[PDB]
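Okay, so here's the structure we're looking at.
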Amino acid sequence: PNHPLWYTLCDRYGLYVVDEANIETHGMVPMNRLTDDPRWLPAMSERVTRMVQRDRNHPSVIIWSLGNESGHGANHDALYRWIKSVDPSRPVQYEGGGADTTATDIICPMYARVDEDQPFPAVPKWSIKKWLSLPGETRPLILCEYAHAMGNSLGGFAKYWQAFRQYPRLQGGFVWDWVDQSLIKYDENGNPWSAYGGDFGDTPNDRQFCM
Amino acid sequence: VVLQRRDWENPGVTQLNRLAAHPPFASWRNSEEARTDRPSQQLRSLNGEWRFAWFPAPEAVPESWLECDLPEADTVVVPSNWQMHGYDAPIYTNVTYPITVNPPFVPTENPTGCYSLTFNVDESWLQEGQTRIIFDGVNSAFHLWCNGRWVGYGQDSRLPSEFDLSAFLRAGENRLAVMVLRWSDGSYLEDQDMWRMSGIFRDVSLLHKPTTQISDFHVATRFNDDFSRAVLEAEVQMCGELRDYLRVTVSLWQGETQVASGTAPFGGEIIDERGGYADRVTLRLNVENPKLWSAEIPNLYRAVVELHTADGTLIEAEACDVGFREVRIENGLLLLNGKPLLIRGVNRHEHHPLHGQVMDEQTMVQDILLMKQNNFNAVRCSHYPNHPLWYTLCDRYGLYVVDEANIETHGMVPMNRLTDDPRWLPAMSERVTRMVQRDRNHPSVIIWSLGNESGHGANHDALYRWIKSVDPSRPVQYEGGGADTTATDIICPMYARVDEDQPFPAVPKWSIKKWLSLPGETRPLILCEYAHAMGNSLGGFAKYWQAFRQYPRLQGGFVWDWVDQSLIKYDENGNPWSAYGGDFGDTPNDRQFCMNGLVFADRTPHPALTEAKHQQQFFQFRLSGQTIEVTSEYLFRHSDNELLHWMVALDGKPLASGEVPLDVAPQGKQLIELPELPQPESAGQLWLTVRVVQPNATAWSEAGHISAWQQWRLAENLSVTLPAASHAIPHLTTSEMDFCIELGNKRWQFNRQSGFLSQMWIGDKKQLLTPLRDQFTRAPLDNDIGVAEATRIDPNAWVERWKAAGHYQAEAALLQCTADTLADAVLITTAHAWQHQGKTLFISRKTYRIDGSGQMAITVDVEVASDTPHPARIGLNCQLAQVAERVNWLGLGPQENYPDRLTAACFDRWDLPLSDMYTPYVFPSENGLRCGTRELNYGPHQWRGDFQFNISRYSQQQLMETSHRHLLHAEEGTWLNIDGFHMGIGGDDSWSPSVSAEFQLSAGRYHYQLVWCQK
Amino acid sequence: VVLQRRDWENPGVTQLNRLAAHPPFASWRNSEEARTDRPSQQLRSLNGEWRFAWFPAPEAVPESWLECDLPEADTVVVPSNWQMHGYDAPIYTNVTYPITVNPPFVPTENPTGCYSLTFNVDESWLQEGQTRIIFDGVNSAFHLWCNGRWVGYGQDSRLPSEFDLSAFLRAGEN
Ligand SMILES: O=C1O[C@H](CO)[C@H](O)[C@H](O)[C@H]1O
Ligand SMILES: [Mg+2]
Ligand SMILES: [Mg+2]
Ligand SMILES: [Mg+2]
Ligand SMILES: [Mg+2]
Ligand code: NA
Ligand code: NA
Ligand code: NA
Ligand code: NA
Ligand code: NA
Ligand code: NA
């Protein structure tokens, strides 16, 4: 959840908002180790419930999200259902555990390609055009993340938009991401420079992947 | 720290340092011992003699108790509820919380139970591995100290709390200190309609496990379409150091025969982008033609889970019983192994009249046997997870179980105040999740329940979904918020009636037949509670069963309930008596509303049990001519322990009998042709009685067990022959005060002031202590009283309406009293009016005809004002001077039966001791009635007609004036109530009018006739 | 008690004495100001200069700090991240946790920021009603004291934690 003013500004300027719970357990092995554990259901619940209690009157918020990169656990299903019961006015999405689980109203993959399948075991990223028409699938598809804008990037961005326009159920996506997470440091002369991972003696680190 | 944090007034803290929940463990170190389910040396019972001190609050607990035994402490047996040892009072309240409703706070005065044990721990237990303590049941919260050092905290009175003691214990003597709080924030989730007690009331144990251990295992069975093939899937989780040489073997056993086995190293399949569970393994075993588990045939296998090294050294083994069965809902029907269930259920609390809420195997087995013997196949754990042994017994004996979370918030306003609150989601979640974690491997558990009477909140929906995700093998039900919410797979109302709607705002109780077909509704309907068996009850039970059999999607229900929650107290002479709410000085309380059982607290049956047994029979009968058609309602078993016996009797006199083997497939039919019947020249009604008898003993029944019965009327021969012509004629004498009639040594006296038969003589012995008078009232049944809370009086209740109309105070006014002499008899004609405040309620017109054979023919015609509430009965009563040993009748029996509860009763000649004609309901009321009676014999007296009767040492007046059965005193002689007509007893619930219209005495004009003579 | 319970190494304790969550409040006492979304006198910002001291672990925090300003403390702007003031290093890691994966435990060396502020309250607030404090964002957990008395505890770095200060406030400087 963002600084409260963000939602006010989005209400007044006009932007659609996906409001997302502060739950990411990416470093766990496997990713759902905590989210499938009932001992962690109380801690997770508060991150979801208190967001909804805070932000439910904002028109700019059109979709709730259960968090990010926390696999798919039973706690996700429980909290999906909580939100659906408390606030029928907004769909609930969540990408974890393969982007199309029982914890999401929207097929919401990250970096699924337009035509090319990525058949990873357990959590495949199908071509977005293929994904829609998988046996029994009826849901809209909106990428929670796509077109990774790291440095000299956005190659093939036009491919997504052509597909988005041609396929009714391909309803767009969210670019990753808006702003370089660089920090300012100063050299011997006091002149500013842009710093990334590792530049503060921080180790282990992931270098420029923050930008 | 403990006192400062007040963890018992914080629903955010339900535990501190508590270990994860899991299925029952024993840490066997020998594979064979796991296979055979023999006691494990690694699982130590700490049950027995503990030290105990009571305190008014945790603030009153002395510090020295943490390190040293208190001299003022006593030595008591554990497990126990401290109320049962007399330390304070057990409280009976239904809805209203026993504490002020101020969540999450509890009273400053909070009864505290200080438990301690000094005990030895062996050397070997601390050299290696993990030693944990397990508290199966502590009511309602507790802190734990080991050797003076604080260990942890626990809540939820009905699930085990476990703590690691490895770093706390020492070789030699150790001391545990357990501070048990009666009230906690947990109490807000424990508002069940039952005795409010506290203490360490379930087992305490030590369990030693290796550091490298089996920490969890789940067993699933899936099938093909015709159940001829199965896969057993066993997920195994470990704790400790993962090593490449580690292996798990899961073996499956049918007795001594290994049917399947699989071995694998640790490492599950990839589940997401980060990989899989390195600390888990899933074994899949193929099983051909598995023996399937049901309540009908509880086939069990044994699964053994071995943690071992590659080279073959056993580290440890865990094990469970496995029942191969599938539970699913399909096309609106609850299916078991592909077949639609008919739930013959009962709700059962954990209650013992001496030990309170402490359970034992003997009581558990007694209950199961009595249940199965009375045609029950299912139990609901009202309203909490049970003692772990209960599930083992239900697995092995064969009962379908609804396992229910320990969540009830009935006293909240509104009911969902806590359950719709996300602050209470954590505490609720633990009560659901930890139950599923514990009980998921039991085949007997077929349905999960989210609790009871907590309204419908978003927390229910969240937890409904959690269970569906974690365990797809079992439907989830929950009744709160109108019985058909989004948090339930089954329409599961409580006390919804068969035909009658009860359209309460927001939470209506529709007719069950109507409920199924509401626009858009597709789910099965099984009542979580029905036919409230409080005192003289179960009227209309047959109506439910007729509906269940007719409607595919009406799949039965659970009766409320199994056993009266009465407690033993002792009088001045040390004699035990049955007590209820308020008898312990507990106030406020809800009196007798804790006694709703089909059986008494000591497991003696109430009469209603036989009605249940009859209606729940597994064989159905039809008669056409001389053909009996037997239909089996079993889904799986053939009738391979069943013989059908038949008998034809003429007014109780045996004329022909026989026996035929039953060979009926499940759901099949068998036709039995009756042989040529002799034609009785004597007058009277021929009756056919059939019974299904089990010739062979079983685990649950004796040889000769009767499981089903039915009766039909056959040919009747009406009497057209004249009675032997008399020549003696009775002699009438008229005085100012009396009409006197004499014949031989017999005298009849009619009081001319009252217009009643005031006395009869046989020789010099008077026959009456009170005159023969009309009676239109009964000592109110619990159903007539119609209260569920002691504070709430319902003006609509039958007793309130009868009282307000003046029924109990109505005075007989003489309208007519005349005497006439006939050619062979004397005729007395009488008329009376019963009035209240100038309103004529009833008019009774009678003739008494006394003929030369000494028979007194009584003809009664009654008018009942159409605007007065319908009377409880229309009959006569008198106090006979005689006490006699036996009561002999030709009518429905042998047990107590009422108009809306007489299907179990059979027409025959019955002979019982007098005391059996009284039913000792703990709260006294009208009782012991027998209907459809044509002849009654008692001492020198015989009554003939078509009537209902009761006979006993207790007057209706004494019964209505006495609150407890032990306070009843036998009156002089014998009170006889003989009714032409008696109102139904009802019982669809016990807190509103529940007698169906067809059983109300509403006709306005009634006719009955009796003959009184000397035998 | 605070150091003994280790609430920051227990997922069963995510808060102590925290008020219920709710939509944005301002408690306007004038309907027209509520309509036009004008500043409310009942909603006060405590943003600005606070006193701050950095410690390597919570065990290193002196008891004296509960009632007395540490002579070694600096004046800093709040809101802020203390890495941006240079007290310790910000860490950029993608997937791998910045701490050893050992739930629910965290490193013994756990950087601790000790913030304080002395402030006065309108006399009318001391007379009636309920004064609460609102922390819109504290990363990642915190205990709170008011006038040397423990108030409560909160977790989740991205939602407001709110506590009732009514029974803690005094006349003059708090
Ligand atoms: O509604 C109910 O009926 C019963 C009445 O005795 C008892 O209170 C049960 O616990 C409750 O579920
Ligand atoms: Mg608590
Ligand atoms: Mg209740
Ligand atoms: Mg019958
Ligand atoms: Mg914590
Ligand atoms: Na589109
Ligand atoms: Na990145
Ligand atoms: Na049915
Ligand atoms: Na009851
Ligand atoms: Na047979
Ligand atoms: Na009575």
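All residue numbers given for chain B refer to Swiss-Prot; the residues shown span 10-1024 in order.
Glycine is treated like the rest: Cβ placed from N, Cα and C.
Swiss-Prot annotations:
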ACT_SITE  B:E538  active site, nucleophile
BINDING   B:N103, B:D202, B:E462, B:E538, B:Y539, B:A540, B:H541, B:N605, B:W1000  substrate binding site
BINDING   B:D202, B:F602, B:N605  Na(+) binding site
BINDING   B:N598  Mg(2+) 2 binding site
MUTAGEN   B:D202 to E or N  Causes a significant decrease in binding affinity in the absence of monovalent cations or in the presence of potassium ions, but only a moderate decrease in the presence of sodium ions
MUTAGEN   B:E462 to H  Slowly inactivates galactosidase activity by reducing the binding of magnesium. It increases binding specificity
MUTAGEN   B:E538 to Q  10000-fold decrease in the beta-galactosidase activity
MUTAGEN   B:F602 to A  Decreases the stability of the loop 794-804
MUTAGEN   B:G795 to A  It forces the apoenzyme to adopt the closed rather than the open conformation. Reduces the binding affinity
Query - Listed recorded positions among B:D202, B:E462, B:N598, B:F602, B:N605, B:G795 whose Cα sits within 10 Å of B:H541 (substrate binding site) - result: B:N605
Requested in this report: For B:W1000 (substrate binding site), identify the closest of the recorded positions B:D202, B:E462, B:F602, B:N605, judging by Cα separation.
Outcome: B:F602
**Report entry** Shortest C-alpha distance to B:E538 (mutagenesis position) - which of the binding-site residues B:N103, B:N598, B:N605
**Finding:** B:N605
Query raised in the report: Just the number: how many Å between the Cα atoms of the residue listed as 'Mg(2+) 2 binding site' and B:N103 (substrate binding site)?
Result: 8
Query raised in the report: Hey, what's the Cβ neighbour count for B:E462 (mutagenesis position) at 10 Å?
Result: 20
Report task. With H, G and I counted as helix, E and B as strand and the rest as coil, say where DSSP puts B:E538 (mutagenesis position). Result -> strand
Report summary line: Cα nearest B:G795 (mutagenesis position) among recorded positions (B:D202, B:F602, B:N605) -> B:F602
Requested in this report: Based on DSSP, name the secondary structure state of B:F602 (mutagenesis position): helix, strand or coil.
Outcome: helix
Report task. Out of B:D202, B:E462, B:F602, B:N605, point to the one nearest B:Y539 (substrate binding site) in space (Cα versus Cα); all of them are recorded positions in the record. Result -> B:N605
Query raised in the report: Once B:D202, B:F602, B:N605 are set aside, which residues in the chain still have Cβ within 8 Å of the Cβ centroid of the Na(+) site?
Result: B:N103, B:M203, B:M543, B:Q574, B:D599, B:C603, B:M604, B:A797
**Report entry** Rounded distance in angstrom between the Cα atoms of B:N103 (substrate binding site) and B:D202 (mutagenesis position)
**Finding:** 4
Requested in this report: Restricting to the same chain and to sequence separations of six or more, state which residues have a Cβ under 8 Å from that of B:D202 (mutagenesis position).
Outcome: B:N103, B:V104, B:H419, B:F602, B:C603
**Report entry** Residues that sit under 8 angstroms from B:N605 (Na(+) binding site) by C-beta distance, when 6+ apart in the chain
**Finding:** B:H541, B:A542, B:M543, B:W569, B:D570, B:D573, B:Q574, B:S999
Query raised in the report: When you measure from the Cβ of B:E538 (mutagenesis position), how many other Cβ atoms are you left with inside 10 Å?
Result: 25
Query raised in the report: Rounded to a whole number, what is the top Cα to Cα distance in Å among the residues the record ties to substrate, namely B:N103, B:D202, B:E462, B:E538, B:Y539, B:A540, B:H541, B:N605, B:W1000?
Result: 18
